[PDB]
2 protein chains.
Amino acid sequence: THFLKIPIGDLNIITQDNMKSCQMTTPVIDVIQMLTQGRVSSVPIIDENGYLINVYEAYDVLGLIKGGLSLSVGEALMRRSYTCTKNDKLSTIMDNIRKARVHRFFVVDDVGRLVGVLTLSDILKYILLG
Amino acid sequence: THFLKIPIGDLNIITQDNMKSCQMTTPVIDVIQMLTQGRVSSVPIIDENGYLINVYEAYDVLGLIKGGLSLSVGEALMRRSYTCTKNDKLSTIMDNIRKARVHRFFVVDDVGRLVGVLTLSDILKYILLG
């Protein structure tokens, strides 16, 4: 159980790989392309300075189409009705991932800028290692 | 909107590919290997006759470890506190996928045997096609 009480910053489990970050001006069509090509279920939305300001889910794309393309992420978000740091412990993140039913948490730095991602897949692979 | 009102059985969107089905006697460790190697977030549990009887989620693995390995899926399930047919319309499945927050629905035949899977990824790719 001890291995769950270690800050993720002490592990090699965070990736900077395929975060597919978007801006509020990104066309939704581009977001869907990133979700499919990236094989990811959400994209972090950042501002010009790299601060994480929101997240757009594959679920939102479905909702968008059911709810009435070229429109911006910012626009799509208005029609709609998370995060960790390297100091967070794996046990906490595991609990929050399950409660939120998300497949990735975005890792932010001290001032809230996006710096990486921790995926449910990598958590499983880490469990499998031992 | 019309394209959402078509039974998925009329489409080419269901796959029989990577369903990673397990039985109640499958070791949980084998299930985690299937989740990671398969890049899937759940596995269908079937009986000896191919009937779908349950589903084990990657979330359950995390829960299992947080909640106190070689144990069977059946056993793991006891510690824990979905499906469609080819006649279901895409609009209905889209709604249920979002409400359930799952990344795949298992497709069953007339008598409830597992016959395929419809993934959130393939739904997105289908939207992108048009």
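To match Swiss-Prot, the residue numbers of chain A are left as they are there, and the shown ones run 181-248, 253-265, 272-320.
Method of determination (from the header): X-ray crystallography, 1.9 Å.
Every residue gets a Cβ built from N, Cα and C, even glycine.
Annotation comment: Swiss-Prot describes A:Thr195, A:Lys200, A:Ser221, A:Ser222, A:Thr309, A:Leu310, A:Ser311, A:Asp312 as ATP binding site, evidence class experimental evidence. A C-beta separation below 8 Å, combined with a sequence spacing of at least six in one chain, links A:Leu310 (ATP binding site) to A:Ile287, A:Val292, A:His293, A:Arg294.
Taken from Swiss-Prot, the feature AMP binding site covers A:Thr195, A:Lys200, A:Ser221, A:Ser222, A:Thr309, A:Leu310, A:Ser311, A:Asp312, and the record attributes it to experimental evidence. According to DSSP, A:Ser311 (ATP binding site) is assigned to a helical segment.
Among the features that Swiss-Prot reports, ADP 2 binding site is placed at A:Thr195, A:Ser221, A:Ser222, A:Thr309, A:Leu310, A:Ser311, A:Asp312. Around A:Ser311 (ATP binding site), taking its Cβ as the centre, 18 other Cβ atoms fall within 10 Å, counting all chains.
Quoted from Swiss-Prot for the published mutagenesis A:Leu242 to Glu: Decreases SNF1-activation efficiency; when associated with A-291 and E-293. In the three-state DSSP scheme, A:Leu242 (mutagenesis position) falls into the helix class. Of all Cβ atoms in the protein chains displayed, 22 besides its own lie within 10 Å of the Cβ of A:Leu242 (mutagenesis position).
Listed in Swiss-Prot is the mutagenesis experiment A:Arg291 to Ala, annotated as follows: Decreases SNF1-activation efficiency; when associated with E-242 and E-293. Within 10 Å of the Cβ of A:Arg291 (mutagenesis position) there are 15 other Cβ atoms, across all protein chains.
There are 20 other Cβ atoms within 10 Å of the Cβ belonging to A:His293 (mutagenesis position). Per Swiss-Prot, mutagenesis A:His293 to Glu is noted as: Decreases SNF1-activation efficiency; when associated with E-242 and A-291.
Swiss-Prot documents A:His293 to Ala as a published mutagenesis change and attaches the note Reduces glucose inhibition of SNF1 and leads to resistance to 2-deoxyglucose. DSSP assigns A:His293 (mutagenesis position) to coil in the three-state reduction, placing it in neither a helix nor a strand.
Here 6 residues go unmodelled in the deposited structure, bounded by A:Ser265 on one side and A:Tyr272 on the other; the Cα atoms of these bounding residues are 16 Å apart. Pairwise Cα distances among A:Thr195, A:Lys200, A:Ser221, A:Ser222, A:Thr309, A:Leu310, A:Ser311, A:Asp312, which the record gives as the binders of AMP, peak at 17 Å. Gap in the deposited chain: 4 residues are missing between A:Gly248 and A:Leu253, whose Cα atoms are separated by 11 Å.
Candidate recorded positions A:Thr195, A:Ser222, A:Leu242, A:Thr309, A:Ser311, A:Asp312 yield A:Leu242, A:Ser311 as lying near chain B, with Cβ-Cβ distance under 8 angstroms.
Between the binding-site residues A:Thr195, A:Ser221, A:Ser222, A:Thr309, A:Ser222 has the most other Cβ atoms inside 10 Å of its own Cβ, all protein chains included.
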